[PDB]
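Novice: Dumping the structure here so I can ask a few things about it.
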Amino acid sequence: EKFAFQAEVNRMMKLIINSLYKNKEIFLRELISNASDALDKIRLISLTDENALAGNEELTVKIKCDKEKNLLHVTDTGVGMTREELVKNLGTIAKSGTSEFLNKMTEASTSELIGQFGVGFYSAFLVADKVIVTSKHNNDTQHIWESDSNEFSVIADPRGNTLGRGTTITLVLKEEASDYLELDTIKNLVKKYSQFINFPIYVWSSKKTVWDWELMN
Ligand SMILES: COC(=O)c1c(O)cc(O)c(Cl)c1CCc1nccn1Cc1ccc(Cl)o1
C-alpha cells in the first residue's frame with residue numbers, strides 16, 4: 001500500500017519547489033482553486049444525477065488552522081476521490097503533456113504554468129513536510145493518502161465516512177512556514193485568492209470569544 005511517485009512527478013515536484021520558494025503563498029491559491037474544481041465536477045454530475053449530492057448537500061470550501069498541532073486543513077465537499085483515483089491522480093501517473101510541461105517550466109515566472117496545467121497540488125510541499133489527503137467519493141469508502149514526497153501510501157480511513165463526500169488536504173507545516181498558522185494571515189490570503197471563486201469559502205475564525213465559520217468571499 002506504499003507507492004513510489006512516478007519519475008516526472010518527482011521532477012515536477014523539484015521544479016515547482018525551486019521555482020516558487022520565493023512565493024510560497026501560491027500553495028493556498030492552488031488549493032482553493034483545486035477545491036473549486038472538485039465542487040464544479042460534482043455540481044456538473046448533479047445535473048444528471050442528484051443522488052450525487054446525497055452524502056453531503058452543501059458546496060463549500062472550509063479552511064481550518066490548528067496552530068497547536070502545526071496543521072492547516074483545506075476541506076471541500078466536491079466530488080472527492082476513490083482509492084484508485086488517489087493512487088493514479090496523485091502520483092503513479094502523469095497527465096498527457098507532463099513529460100515536459102517540464103521544458104516550459106525551466107524555459108524559455110512559473111506561477112501560471114502550474115495553475116494552467118492543473119498541477120498546483122504539488123506546491124503544497126513548498127510549505128509542508130507532510131501532506132495528507134482524506135477523501136470520500138460516492139463510489140468508494142473514505143481513504144487516506146499520505147506523503148512526505150519520498151513516497152506515498154493509501155489506506156482505508158479507520159474512522160469511516162466522516163467527510164460525507166469530499167476532500168481534506170492537511171498540511172503538516174515546515175518551520176519556515178509557521179506564519180501560515182496565523183489567522184489574520186490565512187484570512188487575508190483566502191480573501192485575496194477566493195474573490196473569483198463561485199463557491200462560498202469559510203475560514204474557522206474567532207470573534208467572551210467564540211469560534212465559527214467566517215465567510216471570506
Ligand atoms: C478530484 O479532486 C479532488 O478531490 C481535489 C480536491 O478536492 C482538492 C484539492 O486541493 C486537490 Cl489537489 C484535489 C485533487 C487534484 C487532482 N485531481 C485529479 C488530479 N489532480 C491533480 C493532478 C496533477 C497531475 C495529475 Cl495526473 O493529477
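Count begins at 1; order follows the chain as displayed.
Method of determination (from the header): X-ray crystallography, 2.6 Å.
Cβ coordinates are placed from backbone N, Cα and C, and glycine is handled just like the others.
What Swiss-Prot shows for this protein is this:
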type	residues	note
MUTAGEN	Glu30 to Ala (Swiss-Prot position 103)	Loss of ATPase activity
BINDING	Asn34, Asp76, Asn89, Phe121	ATP binding site
Novice: Between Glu30 (mutagenesis position) and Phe121 (ATP binding site), find the distance joining the two CA atoms and give it rounded to the nearest Å.
Specialist: 7
Novice: Just the recorded positions from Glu30, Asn34, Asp76, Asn89, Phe121 whose C-beta lies under 6 Å from any atom of ligand 1, please, or none if there are none.
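Specialist: Only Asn34, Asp76, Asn89, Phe121 qualify.
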Novice: Across all the protein chains here, work out how many other Cβ atoms are within 10 Å of the Cβ of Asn34 (ATP binding site).
Specialist: 22
Novice: Specify the count of other C-beta atoms within 10 Å of the C-beta of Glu30 (mutagenesis position).
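Specialist: A 10 Å sphere around the Cβ of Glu30 (mutagenesis position) contains 24 other Cβ atoms.
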Novice: Could you name the residues, excluding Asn34, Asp76, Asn89, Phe121, of the same chain that surround the ATP site, i.e. Cβ within 8 Å of the Cβ centre of those residues, in sequence order?
Specialist: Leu31, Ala35, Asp37, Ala38, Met81, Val133, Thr167, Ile169
Novice: Given a gap of 5 unmodelled residues from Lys207 to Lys208, what is the distance between their Cα atoms, rounded to a whole number of Å?
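Specialist: Those two Cα atoms are 8 Å from each other.
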Novice: Ranking the binding-site residues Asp76, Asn89 by other Cβ atoms within 10 Å, which is at the bottom?
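Specialist: Taking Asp76, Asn89 as the binding-site residues, the minimal 10 Å Cβ count falls on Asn89.
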Novice: Measure between the Cα atoms of every pair in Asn34, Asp76, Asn89, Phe121, the residues the record assigns to ATP, and report the largest value in Å, rounded to a whole number.
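Specialist: Largest Cα to Cα distance for the ATP-binding set is 17 Å.
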Novice: Looking only at Cβ atoms, how many others are within 10 Å of the one on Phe121 (ATP binding site)?
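Specialist: If we count other Cβ atoms within 10 Å of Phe121 (ATP binding site), we arrive at 18.
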Novice: Please state whether DSSP places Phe121 (ATP binding site) in a helix, a strand or coil.
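Specialist: Looking at the DSSP assignment, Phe121 (ATP binding site) belongs to a helix.
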